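Here the structure is laid out as structure tokens; the discussion comes afterwards.
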2 protein chains.
Amino acid sequence: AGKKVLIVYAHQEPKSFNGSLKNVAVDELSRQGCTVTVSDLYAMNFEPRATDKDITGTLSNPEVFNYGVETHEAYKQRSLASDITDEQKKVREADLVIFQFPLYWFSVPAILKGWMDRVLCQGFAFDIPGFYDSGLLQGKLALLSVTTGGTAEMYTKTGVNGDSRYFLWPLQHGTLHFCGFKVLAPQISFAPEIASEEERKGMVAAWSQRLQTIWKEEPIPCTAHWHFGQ
Amino acid sequence: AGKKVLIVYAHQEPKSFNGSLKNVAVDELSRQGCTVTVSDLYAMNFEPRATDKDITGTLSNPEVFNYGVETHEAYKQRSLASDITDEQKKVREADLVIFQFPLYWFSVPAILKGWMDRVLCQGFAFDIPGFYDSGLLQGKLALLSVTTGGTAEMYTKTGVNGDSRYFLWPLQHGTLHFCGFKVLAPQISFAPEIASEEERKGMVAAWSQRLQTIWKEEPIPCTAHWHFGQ
Ligand SMILES: Cc1cc2nc3c(=O)[nH]c(=O)nc-3n(C[C@H](O)[C@H](O)[C@H](O)COP(=O)(O)OP(=O)(O)OC[C@H]3O[C@@H](n4cnc5c(N)ncnc54)[C@H](O)[C@@H]3O)c2cc1C
Ligand SMILES: Cc1cc2nc3c(=O)[nH]c(=O)nc-3n(C[C@H](O)[C@H](O)[C@H](O)COP(=O)(O)OP(=O)(O)OC[C@H]3O[C@@H](n4cnc5c(N)ncnc54)[C@H](O)[C@@H]3O)c2cc1C
Ligand SMILES: CN(C)c1ccc2cc3ccc(N(C)C)cc3[nH+]c2c1
Ligand SMILES: CN(C)c1ccc2cc3ccc(N(C)C)cc3[nH+]c2c1
Ligand SMILES: [Zn+2]
Ligand SMILES: [Zn+2]
Ligand SMILES: [Zn+2]
């Protein structure tokens, strides 16, 4: 439909449940005629660490290194490391960014956290001021497709993990909404590692099926109320 | 009374506000007679990525790589990578683990997320059974000392960031409580970057003064109610 999709994918194993969800996404969006790009972070050996190597030009303050300050200035000067600007090009061109990952400690795997830390820099993804609904990636969509060890039941208000929406807050609100994304409803595939084959098949089909009508979805209200209720 | 403290520290710059807070902790805990160890992650060029390099020798299934399974087995077989087991030794010996870090996207910097992902493996930090109250690090204390870009006001329930307790949930509950830590109240130093020198000195003194009686502290009730309730 003229639409461009970036999938940022964070799993080590192509045959994994995550690998299958990523491939289903590529297959279905490709079938629709979408332009599709995948950043396979582990295969890229993507650098997760925020360091002074991310700036190649003269530092604003070479005596006391401030990562946010220096990357902001390097973005404006175009002296960021090229692995960062490679990702920024993908994001800039994308209409929808899908994140495909296993839940690691109620969050993204570190290699994907590094992508968020390094790619979404000041000047590119937001400004101060110029964030949340004024973020610089406004007009773009984002979607978290996450798999969990824990069951849906564990991820309820009265379950040991609390509601699943609780752990989405830093990702959907603190990061994506902050940068101006509108956020589509998460795809959460609960506990595939202990699900039956039928249940596993059912979770993969649910995702493929959803993707058929993804461009007709409205985003969530990315608010404290949506995440926490009551 | 010989208490052992591990400080896991994630900042690039010794002269930073985080650097000063880390140094205050070392100084004060050292003064008290405590045994103190610091894992300076950036200085160590600590590996954040969860990969098959974290298992030495032969994988337990060389055709389909499952990080969780492989590291569980490697832990039991004494064949984890030495950077991991070095950290596990420090944690094993510690009575208190302090994490010192700037807030990156409502969470820990990726290098510290990588520490959590790779060090806190099944068999070491948790198991079936042994999680939440019975996690394998029960008896230990953990404390998050965080600095933010955003103001205290932004981190209120109706402020644009929401309550700071909202972003603590994945860290304190999903990670630390899950491994059996009792969680000490977080230390949150709001917006040192725009604070006055006097305000900044006050935040450092608050931390130094808190450390004087840290062994007298009651842990928080690490509950959904604490994080999300009234
Ligand atoms: C460091 C770390 C931290 C973690 N922290 C948390 C946490 O805080 N909370 C939590 O809930 N979980 C946590 N987990 C667990 C983790 O989220 C799950 O193990 C992960 O989400 C499972 O996804 P996967 O792709 O690895 O599953 P896989 O093990 O790859 O897949 C599960 C099963 O599905 C099968 N499968 C693959 N493709 C298909 C297909 N096409 N059709 C049918 N079946 C298929 C696979 O063969 C496998 O048998 C953590 C794990 C690690 C390693
Ligand atoms: C990738 C990224 C993502 C981020 N995401 C978020 C986010 O989601 N939410 C949010 O709120 N913020 C976010 N931030 C901002 C970040 O949390 C703050 O910039 C950081 O906490 C500032 O801490 P610092 O140690 O670097 O401060 P510094 O810049 O090092 O210090 C502030 C001032 O204190 C001074 N100082 C140092 N030592 C002392 C001392 N002993 N006594 C008095 N003054 C002293 C310093 O010289 C400096 O002038 C993000 C930043 C980055 C880079
Ligand atoms: C009901 N099931 C199957 C679950 C439920 C919760 C879980 C929580 C985890 C936390 C960390 C972790 N690793 C560090 C590997 C693996 C986990 N596996 C889980 C599996
Ligand atoms: C009240 N002030 C000054 C603030 C408030 C919120 C902020 C949020 C941020 C998010 C990411 C980031 N980086 C990616 C550098 C820098 C941020 N700086 C902030 C500064
Ligand atoms: Zn939001
Ligand atoms: Zn075990
Ligand atoms: Zn808890």
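Per Swiss-Prot, chain B residues shown: 2-231, in order.
Looks like X-ray crystallography, 1.9 Å, at least that's what the header says.
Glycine is no exception: its Cβ is also placed from the backbone N, Cα and C atoms.
Among the features that Swiss-Prot reports, FAD binding site is placed at B:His12, B:18-21, B:104-107, B:148-151, B:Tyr156, B:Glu194, B:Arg201, with the record citing experimental evidence. The annotation substrate binding site is assigned in Swiss-Prot to B:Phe127, B:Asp128, B:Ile129. Annotation of the published mutagenesis B:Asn162 to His in Swiss-Prot: Loss of activity toward CB1954, no effect toward menadione; the original residue is retained in the structure shown. Look at Swiss-Prot and you will find B:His174, B:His178, B:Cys223 tagged as Zn(2+) binding site.
Mapped onto this structure are the features recorded in Swiss-Prot.
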residue  : record                 : contacts (Cβ under 8 Å, 6+ apart)
B:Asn19  : FAD binding site       : B:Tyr10, B:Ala11, B:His12, B:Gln101, B:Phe102, B:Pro103, B:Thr148
B:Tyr105 : FAD binding site       : B:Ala111
B:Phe127 : substrate binding site : B:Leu121, B:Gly136, B:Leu137, B:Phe179, B:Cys180, B:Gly181
B:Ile129 : substrate binding site : none
B:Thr149 : FAD binding site       : B:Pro103, B:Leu104, B:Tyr156, B:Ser165, B:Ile189, B:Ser190, B:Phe191, B:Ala192
B:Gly151 : FAD binding site       : B:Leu104, B:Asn162, B:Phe191, B:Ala192
B:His174 : Zn(2+) binding site    : B:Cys223, B:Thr224, B:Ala225, B:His228
B:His178 : Zn(2+) binding site    : B:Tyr133, B:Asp134, B:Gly136, B:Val184, B:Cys223
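Across the structure, B:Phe107 (FAD binding site) and B:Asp128 (substrate binding site) place their CA atoms 27 angstrom apart. All protein chains shown were included, and the count of other CB atoms within 10 Å of the CB of B:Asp128 (substrate binding site) stands at 15. When the Cα atoms are compared, B:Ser21 (FAD binding site) and B:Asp128 (substrate binding site) turn out to be 36 Å apart. B:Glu194 (FAD binding site) sits 41 Å from B:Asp128 (substrate binding site), taking the Cα positions as reference. Checking the binding-site residues B:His12, B:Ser21, B:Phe107, B:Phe127, B:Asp128 against chain A with a Cβ-Cβ cut-off under 8 Å leaves B:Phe107. Under the DSSP three-state reduction, B:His174 (Zn(2+) binding site) is assigned to helix. Taking a Cβ distance under 6 Å to any atom of ligand 4 as the criterion, the binding-site residues B:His12, B:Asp128, B:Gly151 reduce to B:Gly151. Each residue in B:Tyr133, B:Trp170, B:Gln173, B:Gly175, B:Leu177, B:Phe179, B:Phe182, B:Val184, B:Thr224 lies on the same chain as B:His174, B:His178, B:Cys223 and has a C-beta within 8 Å of the C-beta centroid of that Zn(2+) site, without being one of the site residues. Cβ neighbour count for B:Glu194 (FAD binding site) (all protein chains, 10 Å cutoff from its Cβ): 15.
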